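Chemist: Quick one: this structure, given as structure tokens, is what I'll be asking you about.
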Amino acid sequence: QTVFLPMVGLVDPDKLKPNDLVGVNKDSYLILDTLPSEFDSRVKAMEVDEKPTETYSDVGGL
Amino acid sequence: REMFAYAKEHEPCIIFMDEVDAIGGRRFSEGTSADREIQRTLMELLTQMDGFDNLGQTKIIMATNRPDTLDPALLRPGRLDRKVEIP
Amino acid sequence: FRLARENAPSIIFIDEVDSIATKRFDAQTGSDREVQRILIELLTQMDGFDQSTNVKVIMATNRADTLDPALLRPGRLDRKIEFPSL
Amino acid sequence: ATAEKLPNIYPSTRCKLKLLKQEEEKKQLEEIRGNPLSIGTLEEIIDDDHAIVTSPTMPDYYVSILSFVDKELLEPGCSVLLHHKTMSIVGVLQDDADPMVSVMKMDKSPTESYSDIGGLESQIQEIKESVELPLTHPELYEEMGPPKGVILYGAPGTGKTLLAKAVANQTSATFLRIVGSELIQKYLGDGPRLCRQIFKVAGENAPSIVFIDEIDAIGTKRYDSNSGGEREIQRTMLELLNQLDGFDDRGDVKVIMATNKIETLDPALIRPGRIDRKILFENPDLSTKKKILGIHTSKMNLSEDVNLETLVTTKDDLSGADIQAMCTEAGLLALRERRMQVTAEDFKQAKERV
Amino acid sequence: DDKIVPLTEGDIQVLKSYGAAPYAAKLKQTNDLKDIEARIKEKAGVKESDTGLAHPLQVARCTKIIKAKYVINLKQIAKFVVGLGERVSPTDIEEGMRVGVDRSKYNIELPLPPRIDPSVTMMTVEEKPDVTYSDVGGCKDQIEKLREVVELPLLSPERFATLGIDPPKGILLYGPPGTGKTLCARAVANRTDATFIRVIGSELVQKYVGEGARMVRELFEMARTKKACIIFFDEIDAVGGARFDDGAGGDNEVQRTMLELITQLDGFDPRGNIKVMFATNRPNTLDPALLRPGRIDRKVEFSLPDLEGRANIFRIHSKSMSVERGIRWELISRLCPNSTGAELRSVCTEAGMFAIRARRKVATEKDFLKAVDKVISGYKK
Amino acid sequence: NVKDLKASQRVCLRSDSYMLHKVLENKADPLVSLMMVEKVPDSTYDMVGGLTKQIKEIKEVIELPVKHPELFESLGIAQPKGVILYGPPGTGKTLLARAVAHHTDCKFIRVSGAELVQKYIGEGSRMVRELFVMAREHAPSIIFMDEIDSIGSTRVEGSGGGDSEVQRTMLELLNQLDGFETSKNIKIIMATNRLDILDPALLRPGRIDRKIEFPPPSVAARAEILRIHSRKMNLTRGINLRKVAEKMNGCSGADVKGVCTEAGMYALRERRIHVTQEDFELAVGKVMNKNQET
Amino acid sequence: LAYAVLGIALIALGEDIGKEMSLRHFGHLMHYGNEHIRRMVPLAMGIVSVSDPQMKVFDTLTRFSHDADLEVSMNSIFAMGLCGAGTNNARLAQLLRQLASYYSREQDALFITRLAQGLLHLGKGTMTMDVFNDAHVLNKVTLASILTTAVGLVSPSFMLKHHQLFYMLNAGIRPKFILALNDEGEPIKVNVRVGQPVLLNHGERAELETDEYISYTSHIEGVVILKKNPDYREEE
Amino acid sequence: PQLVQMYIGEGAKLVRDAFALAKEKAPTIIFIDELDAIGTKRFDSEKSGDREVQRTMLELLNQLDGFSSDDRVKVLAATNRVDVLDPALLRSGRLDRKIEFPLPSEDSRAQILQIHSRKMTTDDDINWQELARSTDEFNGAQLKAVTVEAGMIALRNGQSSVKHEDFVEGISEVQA
């Protein structure tokens, strides 16, 4: 749903740009917050083991 | 068309469509995988190309790594006047 | 289509209709359900509407096999023409 | 006289039936439910006496049953009574319908009885003993057990098809007739679901008679799983085999195999110890032919010029259908003759055609 | 007619009794409260959703609270994530009664799992199968290793750790499929009461894409949920084995469905607890990536021993039948070549009709000899 | 009632009461997917006329079975539940089927064959019952499979694994029509000029009972068919149709139409609702151009 | 409702070929969480079991053995002995191998199993009770032998008194019986079609047989006395 | 398989998804198993047959095409063997390095079996190279399988320590 608004209070024209996560009053369609792009889907099934610790002594010869 | 029209307004514009075999190409059995989506999309360009829509100041670069992977009708003039080899 | 009848006489042309040619042949979920209706519509509207012709359905085809005889039904798509000729 | 007393008896039964105090209490239990209420589909279950649901509009709300009727009466992914408030499960809701499975002849104790089909009996024992016998279930008890299914051969419409329902009629279980060519699709994996849907029914409606006709196509192992060879061939069959080699019965759900392409099939597709039975229809010998002859010949009206032996000996060893078939066009000739009593000539004609 | 109608006369009055009867205690008890209590009780629960207009769950609509709404929509209406910072709600994020992440995870937990899965498991699992010793007759050599592969590690995991090892993490079964084969898996499954997942590769390739992938995950998901569970595949040949049919190009996903199965089963899955077991006709068809150790370790036939195994197996089977105690199963077993712990029922099971044709309680030698002949000749395959 | 009710039923629902306000006309119902049903189509058999020996045979194999089956029950047979026609192709061969089917008062069905066995599993399949299903509903109903029969107006020349799989898909249905059903004057018309492409078990009785076969025509048939289609279009005398049909050769009943159309197309281009013979005489070529063309 | 919970308990007895609901309803009744059902239905199944008992719950009793109760188990052992007494396997299949797989987890279980497996092999494992018989008339001798055992046979169970209650059913308890008798008619050689087991001499075992040979009045299942075709005539 | 989806270009989206949030966590090594999953474009204009696995590759290629200098993005793709080739599949800034994983040599296996034999209780009847010699081209876990089996064996032998014979018997457990 497309609304015009005079650019709301909590946001910055640089924060502002197309394709973004933003807090918006759902009712008022008043943008509350800019939102960081974070839960833009990690397809959470995507498996990130963060830098697990494994040696090269793990399987030799290679 | 936003890609057309924005460019059509913002022309000169270069339109470069990456390696277009998912949204390009002649498809398969030409059955429906949602291929009917592709054909449309495949045709949407065709419509802008074999249709009266020109490249006013906005031009279109087609991209493929293999050419033979494309709709024969796509290769046609009125759509493509150049098949760009890179030996 | 009606607007053409509202504008009668007029023309209906369709670029390479085949995009909508074959409907859900199967349970095709999204976007294939309407190509049913849209076709069925056109079918309904070809197959269901008068012959007093102020407007002529016209459709380009490179590849006609995506289509079905419901378009090729007589009274509706009567006249095939083929872009080629040695 | 007693018919009156019988009728009112039937009537008084209707009254008490409708009489379902408790009525108020039942209405109290309805007056619970409120109305009108909302359809919605199940998803999963927990003991919670709260569970959430599935909707076309797709609200999914975590909701209790109104509890007299039961969760366990139902399965996940099934339409349930829901309020319009929280879509509260009001109770057990069918979600009856499910009137579809892949391609089948849906029939039970079918028309064909072994009497009907012309005497084939020599192999009827095969199908009888393997199936009809445990269908009585009495002797099979001591017998300690019964094969899975049989394998027809010979010609359909006489041997294969006629026999098929003979015992299917006789045992009066749910006869499920299909062709593999009535499967596929050329696509991969619902060929199994086709079977599954069938086997869903097969599992569900037991007792049943599974039938299968002409596996020319879904059944051929070829030599290869690659190089153009359509997976779905085996891909189907294997699953058909899984439910086949995953089940034999003591006389409940019985299977039938009808086709001419035999070793197109896996040995475990038969899996002896399970499928012990090859039916093969032959050309009925003159007597056995005469056996079928007298049946269909006589049930055809005719003139006494006709004789069985007049027909019998004149024959090339026809199919038991050609009996029927000769008999068939035979009258058609008499119809072209526009007569109700057929001569002997039409028979020779109709046969030497067909 | 008349006298029968007397029975018919008795029929009417008898039915009228209950009709008369049923009305009686009907007067007594006068059913709102079974539910209207629970109803109004759970009407709170209802309303407990109904504020803010609100184990798969699929979608939580916990709706429109703005200060706050504390929910995920995974759905084409108003997709939602509570997170970005520390974002919870004390017991429950919010509402629907639904409270939680839908399925698709956003932060953690949050409100304990609202989750998990759509399409249930379209695959379905029987735990503690109807087979413990069921087809275990004659099946020893296999199970002998299976018990090692499956039973003992389920029994005493410690030993392998005491050793410093695990059980064979994956195992192959081949020969006539499922014949006792799956059931034999089901056997030790119910022998050990571990969770026995019967998943057929038939289930894996369906009308769509990521199909078994989706499954295999949910599989591998509820694998770990059902931990100490037997993932069992009959028809590894369904998805196929190693192949170049990616050279054709349509098979790719089907191939990947294996690679799916291949990939995920490899790295993180405990196979000392979560058992993985494969059943085929053709072990020759394997994608070697399957045959890889730490994926498939043990490899076993179903199988078809000797004269001797069959006898017992026969002896095992025929105990169902009334059987002549003079005649020897050894006698019968001598005659037949080696054949399946299924087929060996054709030995016994067919003779029942022999026993009924011969009208014996106890089938004679020839009854089985014929059966041996009859069946084996009746093969011609 | 609850009983007066039916599913799908168009009804006034009390909007916010969500109870029936009243009932409307339910709307229904054929379908698509290439199994669709045109219900008792119209043509009259005289219009390909001259074939009537076939037609009579057809009537004998269909109409008389349809019109009075019990004559054959009186005879005590199982009358044809499906029919064959074999011979010259393309007269408007459909007319042969429709006109009878019209005459019979039976839903006359067309189905694209290979759309009963596809890649995608079960939908080509599920159609099979539903086909068979509606078939019995509006029975007596004549079925005709498109894309199979070689009689030549509907001819695709079948298929080897495609519609052999379909006709078998029909054959058990045929056998299903031989099943507990035994519902007759439901006639699947497989009227075709090449059987070998198909399992001759289709010829087995109960499926194709009375096996009848078409036969090519000629000038006279054309002249007739001509005088039938020329009949249709608006004309002018001085016109011998035979001569045209004489000029016609290697032509068929459908092909005749095109001749007529062109005659008008000429005349229309001549600005005539009045057609001479000369025009037809040209269309002969123009069609026999096409007849000789591809 | 307390002994309304006993309501269909006496119904099991009745009962006729239906009996039909019992074997089908019994499974539902017994499952009712009230132990007075879970006590009684296992008992009530008995004449049903020799006239129409459950085919599925036979295993379910094993499941519910310890479910809410060990007396259910004490019944589930005992009850299987009951229904499995002299009626064995076949219709009763799921019940008895569980007794054959019932031995002892408890000396009372062992007691009850010894009871039950005694009951299992009661009558050498071949017995059946149908008070009515194929003489087209019901028997109220045994009918009196039964609800007697309902208030009784409670030695383990509710309404409990004492152990001697066990045999009050014997007033009708019959073997699995085909009584096949000759044209003179005190016991002598005579024979039938096949049983399981052979041509049955005077009173030799089977149940519910429709044979080749003719009875005297109204040939039937069960007891049939044997006259033979004057040409082919025999004691048999 | 996740990149393999029903939604059209879902994978590409996923790939983009995979791309971006990883670019946050970048420096990142993105591991890919059996690329040939998504590694076949076929030959043709029938490529919509799998547009997913293809375009996802193409999308990936484009992602691999989108940058050069980011070592923050590291892209690691394993196959048994690759199917189609690309100078995207070999490129600076795209997949640069075609990296063989040869089934190891025996001392290398003796080297790997070492690591597997490592955590095992052992009496050192062991000689690795022997085992290593008797073994052929085991990717590590077959040694580990031997390691595994030898243990179960060693228990069946009663042995707390695992011995050479035990391992021999792991080998003896049919390695083919």
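In chain D, numbers come from Swiss-Prot; the residues present are 41-60, 88-212, 215-423, in order.
This entry, so its header tells us, was determined using electron microscopy, 4.6 Å.
Including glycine, each Cβ sits where the backbone N, Cα and C put it.
If you look up Swiss-Prot, you'll see D:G223, D:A224, D:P225, D:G226, D:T227, D:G228, D:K229, D:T230 marked as ATP binding site, on the strength of sequence analysis. Recorded in Swiss-Prot as a mutagenesis result, D:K229 to Q carries the remark: 73% loss of ATPase activity.
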Chemist: Binding-site residues D:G223, D:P225, D:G226, D:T230: which sit with Cβ under 8 Å of a chain F Cβ?
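Modeler: Cβ contacts with chain F under 8 Å: D:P225, D:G226, D:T230.
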Chemist: Give the number of CB atoms, excluding that of D:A224 (ATP binding site) itself, located within 10 Å of its CB.
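Modeler: D:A224 (ATP binding site) is surrounded by 20 other Cβ atoms within 10 Å.
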Chemist: Excluding D:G223, D:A224, D:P225, D:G226, D:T227, D:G228, D:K229, D:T230 themselves, which residues in that chain have a Cβ inside 8 Å of the centre of the Cβ atoms defining the ATP site?
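Modeler: My list of surrounding residues reads D:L221, D:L231, D:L232, D:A327, D:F350, D:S388, D:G389, D:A390.
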Chemist: So, in DSSP terms, is D:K229 (mutagenesis position) helix, strand, or coil?
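Modeler: The residue in question, D:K229 (mutagenesis position), is helix (DSSP, three-state).
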Chemist: Roughly how many angstrom lie between the C-alpha atoms of D:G223 (ATP binding site) and D:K229 (mutagenesis position)?
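Modeler: That comes out at 6 Å between the alpha carbons.
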Chemist: Specify the count of other C-beta atoms within 10 Å of the C-beta of D:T230 (ATP binding site).
Modeler: 29
Chemist: For D:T227 (ATP binding site), which residues of its chain lie six or more apart in sequence with Cβ-Cβ distance below 8 Å?
Modeler: D:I184, D:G185, D:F350, D:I361, D:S388, D:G389, D:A390, D:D391, D:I392, D:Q393
Chemist: Across all the protein chains here, work out how many other Cβ atoms are within 10 Å of the Cβ of D:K229 (mutagenesis position).
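Modeler: Excluding its own Cβ, D:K229 (mutagenesis position) sees 26 Cβ atoms within 10 Å.
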Chemist: Count the Cβ atoms, other than its own, that fall within 10 Å of the Cβ of D:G223 (ATP binding site), considering every protein chain shown.
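Modeler: Total other Cβ atoms inside 10 Å, all chains included: 23.
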Chemist: Cβ distance under 8 Å to D:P225 (ATP binding site), same chain, sequence separation 6 or more: which residues?
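Modeler: In sequence order, D:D282, D:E283, D:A327 meet the Cβ cut-off.
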Chemist: Once the chains shown are all counted, how many other Cβ atoms turn up within 10 Å of the Cβ of D:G228 (ATP binding site)?
Modeler: 26
